[PDB]
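A short worksheet on the structure shown next.
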Amino acid sequence: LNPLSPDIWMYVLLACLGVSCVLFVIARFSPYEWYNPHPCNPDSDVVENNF
Amino acid sequence: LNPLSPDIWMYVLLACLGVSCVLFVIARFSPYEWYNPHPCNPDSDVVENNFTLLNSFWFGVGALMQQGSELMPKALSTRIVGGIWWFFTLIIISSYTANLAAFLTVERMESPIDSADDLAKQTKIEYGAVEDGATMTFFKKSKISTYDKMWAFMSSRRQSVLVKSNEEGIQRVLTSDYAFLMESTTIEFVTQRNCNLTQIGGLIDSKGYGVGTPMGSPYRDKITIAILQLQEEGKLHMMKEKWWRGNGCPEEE
Amino acid sequence: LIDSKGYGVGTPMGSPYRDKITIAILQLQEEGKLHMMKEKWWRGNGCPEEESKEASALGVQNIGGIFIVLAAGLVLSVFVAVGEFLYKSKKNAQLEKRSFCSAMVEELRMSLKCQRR
Amino acid sequence: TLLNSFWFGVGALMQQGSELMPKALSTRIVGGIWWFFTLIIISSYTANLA
Amino acid sequence: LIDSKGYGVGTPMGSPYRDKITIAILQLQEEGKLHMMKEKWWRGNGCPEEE
Ligand SMILES: CCCCCCCC/C=C\CCCCCCCC(=O)O[C@@H](COC(=O)CCCCCCCCCCCCCCC)COP(=O)([O-])OCC[N+](C)(C)C
Ligand SMILES: CCCCCCCC/C=C\CCCCCCCC(=O)O[C@@H](COC(=O)CCCCCCCCCCCCCCC)COP(=O)([O-])OCC[N+](C)(C)C
Ligand SMILES: CCCCCCCC/C=C\CCCCCCCC(=O)O[C@@H](COC(=O)CCCCCCCCCCCCCCC)COP(=O)([O-])OCC[N+](C)(C)C
Ligand SMILES: CCCCCCCC/C=C\CCCCCCCC(=O)O[C@@H](COC(=O)CCCCCCCCCCCCCCC)COP(=O)([O-])OCC[N+](C)(C)C
Ligand SMILES: CCCCCCCC/C=C\CCCCCCCC(=O)O[C@@H](COC(=O)CCCCCCCCCCCCCCC)COP(=O)([O-])OCC[N+](C)(C)C
Ligand SMILES: *[C@@H]1O[C@H](CO)[C@@H](O[C@@H]2O[C@H](CO)[C@@H](O)[C@H](O)[C@H]2NC(C)=O)[C@H](O)[C@H]1NC(C)=O
Ligand SMILES: O=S1(=O)NCN(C2CC2)c2ccc(F)cc21
Ligand SMILES: O=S1(=O)NCN(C2CC2)c2ccc(F)cc21
Ligand SMILES: O=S1(=O)NCN(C2CC2)c2ccc(F)cc21
Ligand SMILES: C=C(C)[C@H]1CN[C@H](C(=O)O)[C@H]1CC(=O)O
Ligand SMILES: *[C@@H]1O[C@H](CO)[C@@H](O)[C@H](O)[C@H]1NC(C)=O
């Protein structure tokens, strides 16, 4: 746990909470991650989100 | 196998079987892992668990070898186990490859003596010369204080370390732990006929041979012109390579 | 060094040899003989041991702690394994009552080992 | 197939994933001892690469 | 080395100073002064560049 200083081990933990949060926020208002499930699916107007 | 200790190679095998039995028990017990892979009829009650005991073993082996498997936890109770086994096998693989760099390139072998002054400090390796030679006579008359330390070791134990010939000086290097002090023209002959001995230092001094004559002899000039004739012609290099031959040893490593 | 003091060649009180050695010790010092004699006798087997080399395969004293943070990760995961059993019965609380009789069903059906439904 | 089996071996050699994974435990031992092989080859390679 | 030869203090043919320097050069050599004077003048900026 020594080859990174103990503020780097915190800054890579606040980056996992920061990137994964903004990956969730963008996946809410990105209108191309509203894909079609059920790989046959005659359209049925139901789309979902992996994130 | 070297960069990890032989108990650590067992503690990884006991953790790869240890986690992969805990991950089976949690996945069988957790209700959120049971999923229905039936896109046609979602209420047809085809709930299923991928984590059988042969699949739970394969997640542990697959994440340990850093190739990764097709199995991903999706219940959170199995997703801490899958997330903490990825950290364990990040530190094991990194500590192995950062210790494997040390166990491949370190040196050939360092000799305990590398010179004459290192041989004077180390009083474990006893050392001597011929007790009738000009090798003894140099260290006895020297005062350079590296060779005052070397003669004080030899003059204390003239019965022990000083020998009678070159042959009895090499046999005590081959058998005992000894550092016999030859002249550089019969170290070159010994280190071709016997490829397990070496020359440690450079040269302590510079000397040279010569056809001795009595005091005021008329031949001391007719020989030294005839030696220079044998040296300009190249005879004294033809006769040296003929006798100090190239019997063959490995290079230096 | 706690203090500093030095080695004096003692003479009786009133010796004329005091100054003749005082000048003489300075004569060996300005020439360099007092450093020659010290580095001949305070020399010897200089301690090799401190340096490094060649070794230290990683043992339990070296790596060590990822066998601890693993076991702390599996103990914490069992604690959230019972926490998803209790909340699944709370999502089964709008069906039977809230509790054990609905909970003992989930206790059984995991133990039948691929009777899936 | 023989094209799909050779892309497992090349895939597991260069440390990348492949779309096919061995089921049927006799093929998981092949796929598990080729993973320990390519771990040691590459860890020995990049150790001397400096 | 292509050959091997050495530096002789020249004297005319029949000089009595020949033997008195022949013994003398051996006297500087057995004591170590010929190695002191060589390692004072053939010393200098030893080439760092190779390392
Ligand atoms: C945003 C959405 C949500 C994201 C959430 C998750 C993200 C988490 C993000 C960050 C997490 C926490 C960050 C830790 C700080 C790192 C910096 C650091 O430590 O270096 C130094 C700080 O000194 C500087 O270098 C300051 C320079 C500021 C320039 C602008 C920065 C913004 C870049 C964005 C541009 C945007 C526009 C671009 C448009 C394309 C430390 O100083 P020092 O120790 O003395 O070292 C000497 C430095 N020296 C040699 C330079 C003198
Ligand atoms: C239910 C799931 C359980 C896990 C199952 C997983 C299956 C496999 C799991 C593990 C397999 C391997 C076993 C791990 C330890 C091996 C090391 C060993 O035995 O020797 C060491 C003993 O070690 C100690 O004494 C340290 C004490 C920690 C013990 C475990 C604490 C974990 C729980 C606490 C956290 C709870 C927190 C809760 C959450 C926040 C030797 O001692 P040493 O001093 O290291 O040696 C120095 C050498 N020297 C003297 C020469 C210098
Ligand atoms: C990457 C994404 C973010 C993850 C978030 C968590 C990261 C932040 C985590 C930790 C932040 C560290 C801050 C320091 C404070 C505690 C340190 C300490 O006191 O050590 C003490 C205990 O420590 C341990 O033994 C291990 C405790 C944590 C292990 C489990 C982590 C849970 C990760 C999975 C769940 C993640 C949670 C989220 C999901 C549910 C030392 O005591 P000892 O070792 O027993 O004794 C010395 C050993 N000896 C006796 C031989 C000498
Ligand atoms: C210290 C602890 C000691 C023990 C205490 C007890 C444990 C307490 C902890 C947890 C409580 C246990 C019950 C939780 C309910 C499970 C359902 C669920 O996960 O929601 C959904 C996940 O998708 C989401 O929307 C998740 C929302 C965020 C939660 C996770 C945060 C991640 C950060 C990480 C940091 C750690 C997070 C910490 C917790 C937030 C899935 O729901 P579903 O059933 O699949 O339905 C979907 C419909 N479908 C099936 C067709 C797709
Ligand atoms: C970091 C990566 C972690 C990877 C996981 C750790 C796995 C554990 C790996 C090894 C643990 C066991 C060895 C302990 C190490 C001590 C040395 C030793 O005992 O060697 C002994 C020999 O025995 C062997 O060398 C063969 C050991 C098995 C080979 C590894 C199989 C990997 C399986 C893959 C698993 C998945 C496959 C799925 C199912 C197949 C003898 O000592 P020696 O020094 O060799 O001297 C003799 C040699 N000589 C001829 C030169 C004279
Ligand atoms: C390999 O090492 C050994 C021991 O370090 C050496 O061989 C022996 O060394 C001891 C000195 O303690 C002698 O008494 C023995 O006579 C030596 N053995 C033989 C057969 O002569 C030596 O350094 C090496 N041995 C080799 C290369 O054979
Ligand atoms: O004993 S000598 O006559 N004089 C000393 N030297 C050279 C000073 C090294 C040498 C060098 C090589 C010799 F063959 C002889 C001598
Ligand atoms: O005992 S002394 O003669 N006088 C005191 N000192 C100096 C005060 C340090 C020293 C310092 C070095 C000495 F060798 C002797 C002495
Ligand atoms: O020219 S010399 O006097 N005679 C020839 N040799 C030896 C044959 C190498 C040497 C070797 C070293 C010298 F210094 C001089 C001479
Ligand atoms: C073989 C012996 C004893 C001779 C050979 N040359 C030196 C000489 O003739 O003076 C000695 C070497 C030595 O003492 O190591
Ligand atoms: C050096 O000694 C070893 C064992 O004492 C033996 O192989 C032989 O005498 C020597 N080695 C070689 C390569 O001649």
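In order, the residues displayed for chain B correspond to 556-808 in Swiss-Prot numbering, which applies throughout.
Here the Cβ of each residue, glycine as well, is placed from N, Cα and C on the backbone.
According to Swiss-Prot, the natural variant B:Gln621 to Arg carries this note: In RNA edited version. Other Cβ atoms within 10 Å of the Cβ of B:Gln621 (variant position), summed over all protein chains shown, number 17. According to its DSSP assignment, B:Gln621 (variant position) is coil.
In Swiss-Prot, a mutagenesis experiment is listed as B:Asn751 to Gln, annotated with the note Loss of glycosylation. Take the CB of B:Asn751 (mutagenesis position) and look out to 10 A: across all protein chains shown you find 8 other CB atoms. B:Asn751 (mutagenesis position) carries neither a helix nor a strand DSSP state and counts as coil.
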